[PDB]
Amino acid sequence: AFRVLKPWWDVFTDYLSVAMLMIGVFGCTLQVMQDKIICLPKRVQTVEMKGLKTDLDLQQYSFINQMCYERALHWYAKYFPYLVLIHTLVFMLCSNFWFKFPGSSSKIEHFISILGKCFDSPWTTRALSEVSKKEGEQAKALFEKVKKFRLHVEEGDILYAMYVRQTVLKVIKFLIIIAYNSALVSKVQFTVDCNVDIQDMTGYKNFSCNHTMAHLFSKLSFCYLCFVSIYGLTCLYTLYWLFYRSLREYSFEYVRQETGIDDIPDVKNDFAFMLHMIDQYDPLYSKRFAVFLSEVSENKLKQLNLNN
Amino acid sequence: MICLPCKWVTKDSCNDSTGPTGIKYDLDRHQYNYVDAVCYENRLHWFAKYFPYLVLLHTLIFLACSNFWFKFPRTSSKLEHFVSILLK
Amino acid sequence: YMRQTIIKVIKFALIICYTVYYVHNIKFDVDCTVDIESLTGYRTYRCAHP
Amino acid sequence: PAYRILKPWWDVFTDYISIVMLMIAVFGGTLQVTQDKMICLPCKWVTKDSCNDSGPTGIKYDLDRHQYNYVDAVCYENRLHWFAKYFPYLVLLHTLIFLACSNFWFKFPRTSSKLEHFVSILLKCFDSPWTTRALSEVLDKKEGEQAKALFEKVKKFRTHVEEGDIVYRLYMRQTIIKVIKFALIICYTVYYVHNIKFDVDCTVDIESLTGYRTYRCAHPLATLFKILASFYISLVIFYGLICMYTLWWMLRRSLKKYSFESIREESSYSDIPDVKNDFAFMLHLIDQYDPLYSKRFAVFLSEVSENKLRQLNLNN
Amino acid sequence: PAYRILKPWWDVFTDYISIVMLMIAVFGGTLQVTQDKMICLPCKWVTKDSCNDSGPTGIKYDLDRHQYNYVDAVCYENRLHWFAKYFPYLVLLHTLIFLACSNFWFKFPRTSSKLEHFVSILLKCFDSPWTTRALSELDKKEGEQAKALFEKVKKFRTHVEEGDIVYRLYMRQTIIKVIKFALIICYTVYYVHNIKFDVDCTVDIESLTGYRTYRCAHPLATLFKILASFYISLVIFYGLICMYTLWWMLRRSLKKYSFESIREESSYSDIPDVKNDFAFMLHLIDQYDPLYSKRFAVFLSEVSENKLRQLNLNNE
Amino acid sequence: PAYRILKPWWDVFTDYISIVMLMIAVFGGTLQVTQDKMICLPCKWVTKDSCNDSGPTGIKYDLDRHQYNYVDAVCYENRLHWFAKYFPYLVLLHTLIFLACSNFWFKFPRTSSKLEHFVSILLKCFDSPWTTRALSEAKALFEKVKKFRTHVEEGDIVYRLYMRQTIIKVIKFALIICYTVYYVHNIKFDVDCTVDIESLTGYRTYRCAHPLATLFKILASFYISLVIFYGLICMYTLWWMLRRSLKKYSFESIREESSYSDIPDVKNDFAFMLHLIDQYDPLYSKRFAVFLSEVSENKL
Ligand SMILES: CCCCCCCC/C=C\CCCCCCCC(=O)OC[C@H](COP(=O)(O)OCCN)OC(=O)CCCCCCC/C=C/CCCCCCCC
Ligand SMILES: CCCCCCCC/C=C\CCCCCCCC(=O)OC[C@H](COP(=O)(O)OCCN)OC(=O)CCCCCCC/C=C/CCCCCCCC
């Protein structure tokens, strides 16, 4: 089960990435339009006014339009949606980066299988009733399974460090995106002074142009900037929660406070990290799985199986 | 915005003052397109320009509000548990 | 569910207020004065928004 | 489909890369079909079949709109390079050929039958209830009959597929074709990507119909068709690298010989022989995807497990 | 679907070729809809009802845009070759005829019923565990399904040997496909050279325009030539596949299948030499996978039925 | 669908002809919507409201582009024949009515229920193990078959609806061929429009070129060919429903071949759909005979 190991911030970032992909696709379809920039030459040769004849054909106007689109419009105003698509693709790929690793996937699947089968175990309810037959043999087998999990997962710390690496990658990518987008968002202007030297072709040298979708691209850039800022705030909170409490050390003393048996130990490394995952999901899962960690609980359950 | 210039103006306003003959503005097609783009950007109200995008944003936020409890894990776990055990 | 309901109803109130206020500015005839006399020759234009 | 097991990480990586290349091919083809043209303006001053380039007012060329359209069409046909015109069709054809090379494994009927039968028995063994008990080491009549039939079908299927290797040969040929085509694609695209220029000087000799000899043309989609091409080249490089790795994976170890020493030594069933040929190849592919499938299947081919299964069937 | 088992490599190859030619037909038709115009400029100096072809200033034709459009439409209708105008429609029609000829096997109700019955009995023989148990040399439900299946096979064998309708239908389909391939190659190879970029039109519209002869450029002519070359290559491949299929039908009598190798390998040495349509569908099975016929052949020998009834008597 | 067997070769062949007719109708419809127009040019010189045609220099017309568009629209509305303008819509309507006639035998709930009952019992007899035993030589299934026979021999509404559908599908074919053949010669490339817009344009008579006429010609010819095929198929269908009586079915061949000779002669709707069964594949009818004979019921 890969949905359960995803906290609220991960789903929020996934939906923000989906929205950013939609923004990029909309920007690309905006770039599909043929009519992009409209240019007019400068210094052309009850008050009644008269129009200024520029003595230019339609083809000369099209040539001026394309020359000023290529050599006067800023590269950001032309290739913003493609950059958005690339950035949102990299953001989506790195969202499940700690999910797709082989060992990480194996330990996550083992943890969710063990935790789910513990959740439908009658003896968990039996031990909760004790705190506040055949199923005894199943509980003994599940205790050996928990010990096997402790020997199989706790020796490593790949998951927490790899999650920290993915979160740091998200934070730095948000920083770079915000930085260059704030630096280049002012380049998307309506009126552009185009100064290409096509005087030998059209007769004029200075042109004033307008980018027709400059306002729409500016709004799209500001919306993308807001989405990236929300993404960065979410990732900054993720970093704060990751680093303010040591996820290499899960204190089961909160279980010890209301549950009388004190034998359950303080898990370390990957076990503590994934238990913090499940605590963010639902703390009842951890408070129930706590009772399967003790050895004197196994001796009692062994005593109960002996009496049966 | 199909824009036509006002030949006679009076205090920054159109004056509006033997067969009839068309008015000759002496403007190119591209000068007309430039005027259309400039007046569409500058003097058209923002609501007319951004009504569909505002509607799309409002509907997306409405759908997110109507489907937030289905996606928020703390409530989604309880909801799927309730639905599954109640149906079965 | 409660919070979703209050958020939806206050957003409905805001939407209806601003949309009803600004819905009358969608006009067919728009008079523009954009000061492009140096490029065109005329200052005030009477545009039609189809 | 059912063949998701047989596709390792390199195969799904090339599948996503081919999907992305098809996407950019569709985008480039849409742009080429819709708005690919050139704006050609005649050069008033001509010198040695070239433009002289010796308030301000415009230049009157005395050309109609249709003369301009004719000049644009003729200088797009004659003077713009074929790569700039047919890059989207070339990337579409290359992506289609790569997808055909990927799926010819699945579509060739002999290898399709072999892969489908292998996948079917592997999926029914992976979900067989007897596998959990065998790994944990009475039997239901239906379950015992299913287990006996499954054991006999695994034995006869092993005898059926061990005779010849046609799946491995097709995979070898497909990887070789995919790396050779990658080399050719990279070579010719790198050579011809420099011909996509924004400014093209055309000289088509239509002076009898137009009045001018040399025209200067702007190809509006050139720069875009530049960067997309570069992007395309990047994707191809990735594709080629992946294929190269797969080629190395074919050559560093003999793919037609599989040893169960990773399972027969750990498990009590040390009687498992070394399978060969196509069976070895698909089992190695499973190990590339997930060793759990091969580990759970490995109990169904040893004869000690057969003896204990017959003992359990007799005990019922 | 269920008919995938009956389609050998030639059939699936022709199907993928046909879908590719459908893709190019759709593309050509879309482009013929959207950008199949031509740009016609009048010849200013007419010499013997032709074009003399005899700083610089543009030529003034004194023609409106609408006169240019009228000249374009008239010369496109009259003086453009019919191949250059209806190549994608002809390609679509040919591909649809290929699809209809290939799939009329599955749509003719008598042959479709025979093929569906054959597929159903082969698949339920594949699912039968007793078929594998007998070849390896008793459950009640297994016995019921087995007895029903052997009776099913005897009934089908008595039914299908009456007439070779399916084999004759396949012969007619292959013959139709090969003769249509020959005709397509002949006329397309003859008429592909008529797609030219530069054409001269002489339509006598001097009463409305003022010019007699015009020089026209067809912008889609080179792309249509590329598409025609692609279509010719695809049809050549399809025709070569059809030659191999016809040679496969004519190499050996497909209305006569001998189980001699199969019954020599197996303990049952009395599998009859079937003939006619059943032999034909079994030859197609061997073309897809010999294992299907290998496992189905045990249902035809009388010794297998004798031992089946002996084991039923032991069970009952 | 569920009635994969009740449709004989003529039904499926006409269905595919209808599909190809529908796609060419849609193609012609988008053709007429997107770029269908006509380019109209006046005759400058005049001789009794004509043009005389008394190096070369182009003829000036002093017409604006909008005057040309007005002439195009007016001549397209007035002097282009209505067939050349509404051929794809007529084809689309005809194919929609053809598909409605074909699928009304499927969609009417009474006939749909009867067909689904027969299909369900026929399929469950086809997969039943007891028919093989009977042919070598289920009681609730036999009682269900008898009850269905008593239910379905009451009326012949299915055969009557099939007959009515055949008559509509042949008379519509006759009308389509008549009107399309009569009016296919009105799709001309070059037309003459005399629309009297001299007060707005200055010219009276114009020569117009219809760019998509010739395509709309050959498609129509193509359409005619397809319709002919449809009609020919329907023609033989009429013969198939007039040479033999489908309301009475004789099981004589099967009851002679089988050991049981007590299979009665089936009548009414049961007879009609069993005739359809025999047209598709005689195995289903031969197999359903042994689920009807009361002697085999006594053996069951
Ligand atoms: C592998 C090859 C596959 C080829 C398939 C191509 C599919 C399209 C084929 C049909 C072509 C139709 C031609 C239409 C031309 C109509 C007249 C014309 O020239 O249109 C120009 C007109 C100019 O824009 P306006 O809106 O006037 O701008 C100013 C006012 N805002 O419109 C255009 O730009 C083109 C008109 C539509 C043509 C394109 C239609 C399909 C476009 C698909 C978009 C692809 C986006 C992909 C999104 C993600 C990209 C990473
Ligand atoms: C019953 C059918 C219902 C469906 C109908 C839906 C209508 C289509 C929806 C898309 C709307 C876009 C249409 C835009 C039209 C106006 C644009 C315009 O001014 O176009 C000018 C210009 C007119 O001249 P040309 O076509 O160059 O003439 C050359 C002479 N041979 O037209 C164009 O450029 C094309 C305009 C866009 C066309 C896109 C839609 C066409 C659809 C193609 C249908 C066939 C597709 C598959 C082909 C099958 C193989 C044969």
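Note that chain F carries Swiss-Prot numbering, so the residues on display, from first to last, are 15-68, 93-175, 240-402.
Determined via electron microscopy, 3.2 Å.
Every residue, even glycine, has its Cβ placed from backbone N, Cα and C.
Listed in Swiss-Prot:
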MUTAGEN   F:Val40 to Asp  Abolishes activity in hypotonic solution
MUTAGEN   F:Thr44 to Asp  Abolishes activity in hypotonic solution
MUTAGEN   F:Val47 to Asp  Abolishes activity in hypotonic solution
MUTAGEN   F:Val47 to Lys or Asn  Impairs activity in hypotonic solution
MUTAGEN   F:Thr48 to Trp, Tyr, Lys or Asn  Impairs activity in hypotonic solution
MUTAGEN   F:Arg103 to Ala  No effect on anion channel activity. Impairs channel selectivity, so that the channel is also permeable to Na(+) ions
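Comparing F:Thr44 (mutagenesis position) with F:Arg103 (mutagenesis position), their Cα atoms are 26 Å apart once rounded.
Close contacts with ligand 1, defined as a Cβ under 6 Å from any of its atoms, occur at none of the mutagenesis positions F:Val47, F:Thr48, F:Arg103. Annotated pair F:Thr48 (mutagenesis position) and F:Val40 (mutagenesis position), C-alpha to C-alpha distance, rounded: 12 Å.
For the pair F:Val40 (mutagenesis position) and F:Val47 (mutagenesis position), the Cα-Cα distance reads 10 Å.
Long-range Cβ proximity for F:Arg103 (mutagenesis position), meaning a same-chain Cβ under 8 A and a gap of 6 or more residues, is found for none. Around F:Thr44 (mutagenesis position), a 10 Å sphere centred on its CB holds 13 further CB atoms from the protein chains shown.
Comparing Cβ neighbour counts within 10 Å across the mutagenesis positions F:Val40, F:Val47, the minimum falls on F:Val47. Checking the mutagenesis positions F:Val40, F:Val47, F:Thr48 against chain E with a Cβ-Cβ cut-off under 8 Å leaves F:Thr48.
F:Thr48 (mutagenesis position) counts 11 other C-beta atoms within 10 Å of its own C-beta, drawing on all protein chains shown. Look at F:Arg103 (mutagenesis position): DSSP puts it in a helix.
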